[PDB]
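J.: Would you mind keeping the following structure in view while I ask a few things?
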Amino acid sequence: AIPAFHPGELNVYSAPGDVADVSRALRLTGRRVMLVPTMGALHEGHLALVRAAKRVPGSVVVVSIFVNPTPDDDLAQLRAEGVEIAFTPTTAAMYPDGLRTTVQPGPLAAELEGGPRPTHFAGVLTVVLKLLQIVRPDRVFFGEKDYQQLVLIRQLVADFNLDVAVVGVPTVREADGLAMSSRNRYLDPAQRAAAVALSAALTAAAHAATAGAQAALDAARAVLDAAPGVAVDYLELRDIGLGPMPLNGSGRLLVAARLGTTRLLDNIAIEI
Amino acid sequence: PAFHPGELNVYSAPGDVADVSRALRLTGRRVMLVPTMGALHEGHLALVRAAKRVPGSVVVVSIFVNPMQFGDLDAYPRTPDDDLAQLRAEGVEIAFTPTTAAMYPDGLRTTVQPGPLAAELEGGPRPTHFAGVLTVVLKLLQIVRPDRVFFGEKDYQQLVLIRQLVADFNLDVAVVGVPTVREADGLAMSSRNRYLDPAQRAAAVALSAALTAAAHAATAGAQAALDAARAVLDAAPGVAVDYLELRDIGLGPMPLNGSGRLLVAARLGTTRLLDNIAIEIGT
Ligand SMILES: COc1ccc2c(c1)cc(C(=O)NS(=O)(=O)c1ccc(C(F)(F)F)cc1[N+](=O)[O-])n2CC(=O)O
Ligand SMILES: COc1ccc2c(c1)cc(C(=O)NS(=O)(=O)c1ccc(C(F)(F)F)cc1[N+](=O)[O-])n2CC(=O)O
Ligand SMILES: COc1ccc2c(c1)cc(C(=O)NS(=O)(=O)c1ccc(C(F)(F)F)cc1[N+](=O)[O-])n2CC(=O)O
Ligand SMILES: COc1ccc2c(c1)cc(C(=O)NS(=O)(=O)c1ccc(C(F)(F)F)cc1[N+](=O)[O-])n2CC(=O)O
């Protein structure tokens, strides 16, 4: 028997087998299954992931809420957007044999964010793989804010021959350009004001780039240097797959910085 | 890609087999995967026959000597003509024969990291071996998307780790272990048996004799079982034992209770032979 599912309502499932069965049944009825993986505390960046998923014709949207080891609020937000499935497993349900077979990323995981957090991406890719196998979506949606993460997921998909489409959704930003993040609330007024330097550096670089890569890097560095209390961890221009930047062509510029105790990240498309 | 039913269709491109598989599954057929490294013998054909018995099945047999799980690699026997001939004789409809470049276009990048079992027994001296195995098996399962996948029980550790992969990454496939096919004297079928000279082939009977001796001795307890098997191994000329271990059936971090598996590995000249058996303690 398929678990109960009411079209056009929010249906909540905490058991991996239940969401798996419902998803399978829905695919067999027409629908194109979309997955938006989250850690809850839904914000406007997640709204953008959900909206992108909703507009695929014949979509049913699954939003997972899972913290790797309000809910009331999150669920009402999903209802308001017309999401039909929430998948809300316990740690036990995801890891019933505990930590055992895992995903080992390629060497990109050791670079950039992998310096301060050398095992973080192993966890991310392990959980993303599991969610993909459980839900079996046609398309999975991620923000571009965590660009290295996104690139690693694309590697996962290519490397293990997964049959899902990975969709990256442009970063949602505050009115001054600060990339949305659960961390922004912690900034005091001076830090919040300084934090605009990250996005201003990157947008300056993207426009400076007609004058070449060095001009782009030097423009972003100059903007970051205008900001007090912004400790830059890295500022790197790479190809779009995060290898070495080619002489000209498309790239990505990534920054990370610490403001007081808070780490912020941002990145942007660059054309040289 | 063309699929002619009742004939052997050989596909190298992963995309071709993936498409044929998906199309079959959508027309009601259930897809069975028999993943092998070639050099096929009657034990592999037992896998195929098992798979064939599943009502409405279509059987895919993969043949791929996976470089990521190894002069070792160059030494592995390759007999593709015999292999395809045997499959056609068994009525298999799909053989999947990918190139190394098709499987590993980006070389080694994302991989499967097994749990701690991979560092024991066969894995202790070979620390990446089972990573290589689980990585290729994951890939073959994603490509083919079978309903069921079939392995022999002879490489029991490998089988258990595959069960762990399946569980741990929520794969939607049933894993089927098929009991080891044996020569008339008891010797486990293996693509490595061809490397036994006549004397070593005679002596090799000691593995299976030891294991069956232990399974019967076990009414007298674990010590009697192990000591029976050791005695048979010790009486055999030219058999050098690498390990003989009685473990719980999952080979996991739990002591032996009523049901165990007794594992042996031993070298005959340069040939390393494995075997195992179910053991019931006190029966
Ligand atoms: C489209 O615009 C944006 C802008 C920022 C975004 C997002 C979208 C999404 C996130 C985000 O979810 N961050 S998250 O750390 O909660 C997270 C972490 C891991 C995973 C993954 F699936 F990959 F494991 C997903 C999410 N997630 O919540 O989409 N964040 C950053 C944040 O949540 O702080
Ligand atoms: C059927 O004919 C052949 C020919 C060569 C073979 C094999 C079979 C199997 C291997 C091989 O390496 N198997 S193995 O990678 O599973 C292996 C071999 C020896 C050890 C040992 F524990 F002894 F070190 C471990 C493994 N292993 O399971 O990691 N090799 C390569 C080799 O022995 O170097
Ligand atoms: C206990 O002694 C050892 C000795 C070497 C080990 C390890 C343990 C573990 C690794 C290891 O995982 N290396 S690796 O990440 O490059 C790796 C991972 C997976 C695979 C495989 F293909 F098999 F899936 C191969 C490698 N590798 O080493 O080529 N390596 C090889 C290394 O670090 O280069
Ligand atoms: C039902 O009866 C049997 C009896 C023995 C079997 C099989 C079936 C299947 C195999 C076998 O080797 N299958 S396999 O080609 O996928 C394979 C090849 C090499 C390795 C190695 F250890 F070298 F890595 C393992 C497997 N495997 O079976 O886990 N073998 C073992 C062998 O040929 O040594």
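What you see of chain B is 4-73, 77-289, where the numbers are those given in Swiss-Prot.
Every residue, even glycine, has its Cβ placed from backbone N, Cα and C.
Pulled the feature table from Swiss-Prot, pasting it below:
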type	residues	note
ACT_SITE	B:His47	active site, proton donor
BINDING	B:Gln72	beta-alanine binding site
BINDING	B:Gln72, B:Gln164	(R)-pantoate binding site
BINDING	B:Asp88, B:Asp89, B:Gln92	Mg(2+) binding site
MUTAGEN	B:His44 to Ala	More than 1000-fold reduction in activity and 52-fold decrease in adenylate formation
MUTAGEN	B:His47 to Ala	More than 1000-fold reduction in activity and 60-fold decrease in adenylate formation. 10-fold decrease in the affinity for ATP
MUTAGEN	B:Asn69 to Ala	More than 1000-fold reduction in activity and 50-fold decrease in adenylate formation
MUTAGEN	B:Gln72 to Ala	More than 1000-fold reduction in activity and 45-fold decrease in adenylate formation
MUTAGEN	B:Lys160 to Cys	More than 1000-fold reduction in activity and 120-fold decrease in adenylate formation. The enzymatic activity and the affinity for beta-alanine can be increased 10- and 3-fold, respectively, by alkylation of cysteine of mutant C-160
MUTAGEN	B:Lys160 to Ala	More than 1000-fold reduction in activity and 50-fold decrease in the affinity for ATP
MUTAGEN	B:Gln164 to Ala	50-fold reduction in activity and slight reduction in the affinity for beta-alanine. 30- and 40-fold decrease in adenylate formation and pantothenate formation, respectively
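Are these features on the surface or tucked inside, and what are their neighbours?
T.: DSSP classifies B:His47 (mutagenesis position) as helix under the three-state reduction. Within 10 Å of the C-beta atom of B:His47 (mutagenesis position) sit 26 other C-beta atoms, taking all shown protein chains into account.
All protein chains included, B:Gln72 (mutagenesis position) registers 20 other Cβ atoms within 10 Å of its own Cβ.
When Cβ atoms from all protein chains are considered, those within 10 Å of B:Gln164 (mutagenesis position) total 22, not counting its own. In the three-state DSSP assignment, the secondary structure recorded for B:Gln164 (mutagenesis position) is helix.
DSSP assigns B:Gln92 (Mg(2+) binding site) to a helical segment in the three-state reduction. With a cut-off of 8 Å between CB atoms and residues at least 6 apart in sequence, the same chain places B:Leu43, B:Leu48 near B:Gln92 (Mg(2+) binding site), listed in sequence order.
Using a 10 Å radius centred on the Cβ of B:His44 (mutagenesis position) and all shown protein chains, the other Cβ atoms total 18.
Taking Cβ-Cβ distances under 8 Å and a sequence separation of 6 or more, the neighbours of B:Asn69 (mutagenesis position) in its chain are B:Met40, B:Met109, B:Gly138, B:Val139, B:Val142.
On its own chain, B:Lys160 (mutagenesis position) has B:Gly46, B:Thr186, B:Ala194, B:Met195, B:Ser196, B:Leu280, B:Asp281, B:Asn282 as residues at least 6 apart in sequence with a Cβ closer than 8 Å to its own Cβ.
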J.: When you rank B:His44, B:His47, B:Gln72, B:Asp88 by Cα distance to B:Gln164 (mutagenesis position), which of the recorded positions ends up on top as the closest?
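T.: For B:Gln164 (mutagenesis position), the closest Cα among B:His44, B:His47, B:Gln72, B:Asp88 is found at B:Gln72.
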J.: Could you check the binding-site residues B:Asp88, B:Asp89 and say which one's CB has the most other CB atoms within 10 Å?
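T.: Per the Cβ count within 10 Å, the most buried is B:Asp89.
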J.: I need the nearest neighbour of B:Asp88 (Mg(2+) binding site) among the mutagenesis positions B:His44, B:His47, B:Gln72, using C-alpha distances.
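T.: Checking each of B:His44, B:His47, B:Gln72 against B:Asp88 (Mg(2+) binding site), the shortest Cα distance is to B:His44.
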J.: What Cα-Cα separation, expressed in whole Å, is found between B:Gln72 (mutagenesis position) and B:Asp89 (Mg(2+) binding site)?
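T.: Rounded to the nearest whole number, the Cα-Cα distance is 21 Å.
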J.: Cβ under 6 Å from ligand 4: which of the recorded positions B:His47, B:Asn69, B:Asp88, B:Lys160, B:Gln164 qualify?
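T.: Once distances to ligand 4 are taken from each Cβ, B:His47, B:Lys160, B:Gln164 fall under 6 Å.
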J.: C-alpha of B:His47 (mutagenesis position) to C-alpha of B:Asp89 (Mg(2+) binding site): distance in Å?
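T.: Computed Cα spacing between B:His47 (mutagenesis position) and B:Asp89 (Mg(2+) binding site) is 10 Å.
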J.: Could you give the Cα-Cα distance between B:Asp89 (Mg(2+) binding site) and B:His44 (mutagenesis position), in whole Å?
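T.: Here the two Cα atoms are 8 Å apart.
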